[PDB]
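Everything on this sheet refers to the single structure shown next.
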Amino acid sequence: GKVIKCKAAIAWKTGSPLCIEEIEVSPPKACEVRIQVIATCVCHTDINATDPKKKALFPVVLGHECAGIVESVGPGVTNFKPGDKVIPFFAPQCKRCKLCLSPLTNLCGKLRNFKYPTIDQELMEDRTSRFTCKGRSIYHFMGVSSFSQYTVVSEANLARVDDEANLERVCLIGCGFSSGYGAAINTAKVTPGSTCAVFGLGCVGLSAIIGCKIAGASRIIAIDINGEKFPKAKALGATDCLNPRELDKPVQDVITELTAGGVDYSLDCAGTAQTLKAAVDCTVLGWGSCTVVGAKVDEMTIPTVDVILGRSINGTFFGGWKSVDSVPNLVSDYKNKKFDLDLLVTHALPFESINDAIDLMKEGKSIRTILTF
Amino acid sequence: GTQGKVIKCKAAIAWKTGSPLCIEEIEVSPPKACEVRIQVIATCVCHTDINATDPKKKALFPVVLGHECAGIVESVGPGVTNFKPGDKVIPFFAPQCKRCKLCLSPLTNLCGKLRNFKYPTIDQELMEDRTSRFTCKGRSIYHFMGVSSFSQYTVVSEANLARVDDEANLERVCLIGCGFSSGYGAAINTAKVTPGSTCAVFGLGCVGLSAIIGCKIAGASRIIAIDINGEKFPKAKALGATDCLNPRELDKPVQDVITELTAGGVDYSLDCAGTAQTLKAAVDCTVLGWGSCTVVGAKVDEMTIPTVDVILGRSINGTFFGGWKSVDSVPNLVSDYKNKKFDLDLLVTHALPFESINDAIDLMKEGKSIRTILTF
Ligand SMILES: NC(=O)c1ccc[n+]([C@@H]2O[C@H](COP(=O)([O-])OP(=O)(O)OC[C@H]3O[C@@H](n4cnc5c(N)ncnc54)[C@H](O)[C@@H]3O)[C@@H](O)[C@H]2O)c1
Ligand SMILES: NC(=O)c1ccc[n+]([C@@H]2O[C@H](COP(=O)([O-])OP(=O)(O)OC[C@H]3O[C@@H](n4cnc5c(N)ncnc54)[C@H](O)[C@@H]3O)[C@@H](O)[C@H]2O)c1
Ligand SMILES: [Zn+2]
Ligand SMILES: [Zn+2]
Ligand SMILES: [Zn+2]
Ligand SMILES: [Zn+2]
């Protein structure tokens, strides 16, 4: 149980980017595992914390998508040992609450702020922190904090995985891939031979397409305002591609015409007012289904008639997966080549170059950027 | 009443919005191909009808309103064999052609007969050949929702009616024409209330109460009834409500009352009022993870749903005629009523002569009635 000194990325406040600092990562207490981050990625959620218009706590060690090894475990911990390949996640499964036992949801009672899940799991189970830098205790982020060479997480926020897993790719299963993928399969519940529509072709949206294909969809329409996204969209299974920017008609009307009624399943992995409205509009009447995955705005307005006429609306949380039991399976699949994560990794960079990773992200020049140490 | 001949009878015409209904003598043309002329025996005023007289609402005039009724076939048109003079029938706004994609899908109860998907209320304003069967004072009167039951005799499409048990009490079974079927089906079909679950219903009118009946039948273990009219609580409870709430007498939003009361929220919520308040509340009051909200009523065009709610498990949908496959379901509902599966009798508060329709409308407006049977 020795204290560890390593580099991590600290956000001391909004507006101000992340700083590479030297922090002290305390050892894991009971029911906790101290992880060694091998590969982490910057996700849209990470960058929001620094946005003033968005709620967040500081100072904080951001990041939540990664994969690694077990550095050391805490007391009573027997499910983990030094060397085990593990993947942490923001979606807990403590297996000690009513929600964990329910087959109707993948939510867990460990959670507490159901209005701002982004500022939850800001501290360990004992309301304490394991991060210290220059005499100050730093907040954890969404129960993961992957932007540090070493981090400590609740046994409820990680799963051991295949020993032969390539941490440089399997890490996406920590958030990006799992949400898009699971959103199509568990939340939207895409059915064989169906027609789907996916707005937003980032990591989530692409995994949603991968998800639609795996579920057996016969048609998959990918929509983005960034044409540069299309090539890879098709690579993963898209049958059609639309750019609102190049259409003299609201993209939803185009989709409705191209399908003679609209699509059976809609998945919004963008989250804008425009996309949210379209995601619903483009669905057929009677059984049309829209599933919210991404959300850049807090509210969505829905016509009372649309709903009276068959269209339903739901949303996903971590792809609807029961984290601790599913993550390991998703890994086995990638291994068995059920799908290919590599197409999702467009860049790789030294951890210290995390800000440039953020810049490529914002610039929309990438899907996911693997950060190594 | 003789076939192939125009009929002179009385109806209730709405010459324009903001105006009451006028008892006029109209001419009801005989049925054309795939049509049936019905002698309306019993009819009721639904909120949807009154809604048409609202100046702020998009509607067409002149028109014979009414869509909730029951009656006897006075005659059929060319090439009609499923119906014949004497048959008891119940028409409805929800068509079932049986010969279209939508009709074949077990996922919806809509048929491709419907044309206007943004303003249903002003759809089926005329017959298939784009004309009218109604003439009054040298003028063409608009039909309403493919029924127009506010006339002793009316002409409807074969896809808009079902033949029911010859021994059906048409002065009760007429509620299956809309009100009952809607709330009842909403809980059973659209919301899909399951055994042991907890439900919340907003709006304790005919629909709202039928929604309660349906929750009881589906096996709910708790049915919370919400309404700003405490007078509606006795019947609501009589039909199955285990708890009753009035937002006008609470310090906290009703949805927070319901959340606490249920330690998390209800499994299924049905909004049979349809206001900006009820809609928001209907979604809020549900449990996260698997909470389900079903829109039944709607006095407003839109509802604002928080992104996080949906992400965190709550989902939304709505019903159209309770989600019953019209022609196939309606006769079944009648049999169920005969087998005393439920009591429509409790949904009837008044019974006036057709001439008093304007009073029946006021009673509804003034929330002093559930349903008022109108007879000719
Ligand atoms: N519900 C969950 O559990 C969950 C899990 C992970 C990520 N997310 C969220 O999902 C979203 C997507 O994640 P990402 O990593 O792919 O982000 P990203 O920024 O890379 O993806 C957004 C994509 O949508 C496109 N876009 C923007 N406006 C558009 C418009 N009007 N029409 C069409 N396309 C448009 C962009 O060009 C881009 O390709 C984020 O908002 C993220 O926070 C949600
Ligand atoms: N979706 C469909 O297919 C369908 C079919 C038929 C009728 N409807 C609609 O369903 C609704 C109900 O029909 P009805 O015949 O029972 O109408 P109604 O006028 O008799 O019922 C209104 C009821 O809601 C209550 N109410 C009003 N504001 C409220 C509030 N803020 N909170 C709680 N309760 C409130 C009233 O006090 C009253 O008891 C109407 O809007 C009607 O047009 C929909
Ligand atoms: Zn993420
Ligand atoms: Zn749990
Ligand atoms: Zn009605
Ligand atoms: Zn049909």
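Here Swiss-Prot sets the residue numbers for chain B, with the shown residues being 2-377 in order.
Looks like X-ray crystallography, 2.5 Å, at least that's what the header says.
Yeah, the Cβs are placed from backbone N, Cα and C, and that goes for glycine too.
According to DSSP, B:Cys179 (Zn(2+) 1 binding site) is assigned to coil rather than to any helix or strand. Spatially close to B:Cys179 (Zn(2+) 1 binding site) yet at least six residues away along the chain are B:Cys45, B:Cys47, B:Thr49, B:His68, B:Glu69, B:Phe93, B:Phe94, B:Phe322, judged by Cβ distances under 8 angstroms. Taken from Swiss-Prot, the feature Zn(2+) 1 binding site covers B:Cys47, B:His68, B:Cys179.
DSSP classifies B:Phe322 (NAD(+) binding site) as helix under the three-state reduction. The feature NAD(+) binding site is assigned by Swiss-Prot to B:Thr49, B:204-209, B:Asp228, B:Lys233, B:297-299, B:320-322, B:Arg372.
As a published mutagenesis entry, B:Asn52 to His appears in Swiss-Prot alongside the note: No effect. In the three-state DSSP reading, B:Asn52 (mutagenesis position) counts as helix.
The feature Zn(2+) 2 binding site is assigned by Swiss-Prot to B:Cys98, B:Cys101, B:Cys104, B:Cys112. Look at B:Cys101 (Zn(2+) 2 binding site): DSSP puts it in coil. Counting only same-chain residues at least 6 apart in sequence, those with a Cβ under 8 Å from the Cβ of B:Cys101 (Zn(2+) 2 binding site) are B:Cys112, B:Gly113, B:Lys114.
Here Swiss-Prot describes B:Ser183 to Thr as a published mutagenesis experiment; the accompanying note says: Strongly increases activity towards ethanol, increases KM for benzoquinone 10-fold. A 10 Å cutoff on Cβ-Cβ distances gives B:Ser183 (mutagenesis position) a total of 31 other Cβ atoms nearby, all chains included.
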Candidates near ligand 6 among the binding-site residues B:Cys98, B:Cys101, B:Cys104, B:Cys207, judged by a Cβ under 6 angstroms: B:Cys98, B:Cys101, B:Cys104
B:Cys104 (Zn(2+) 2 binding site) and B:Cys207 (NAD(+) binding site), Cα-Cα, nearest whole angstrom: 27
Filtered recorded positions - B:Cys98, B:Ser183, B:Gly298, B:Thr320 - keeping only those with Cβ under 8 Å from chain A: B:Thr320
Neighbour count (Cβ, 10 Å) for B:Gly209 (NAD(+) binding site): 28
Using Cα positions only, nearest of the recorded positions to B:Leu205 (NAD(+) binding site) (B:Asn52, B:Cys98, B:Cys104, B:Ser183): B:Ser183
Under 8 Å by Cβ from B:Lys233 (NAD(+) binding site), same chain, sequence gap 6 or more: B:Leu205, B:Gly206, B:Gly209, B:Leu210, B:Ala226, B:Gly368
Using Cα positions only, nearest of the recorded positions to B:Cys98 (Zn(2+) 2 binding site) (B:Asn52, B:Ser183, B:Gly298): B:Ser183
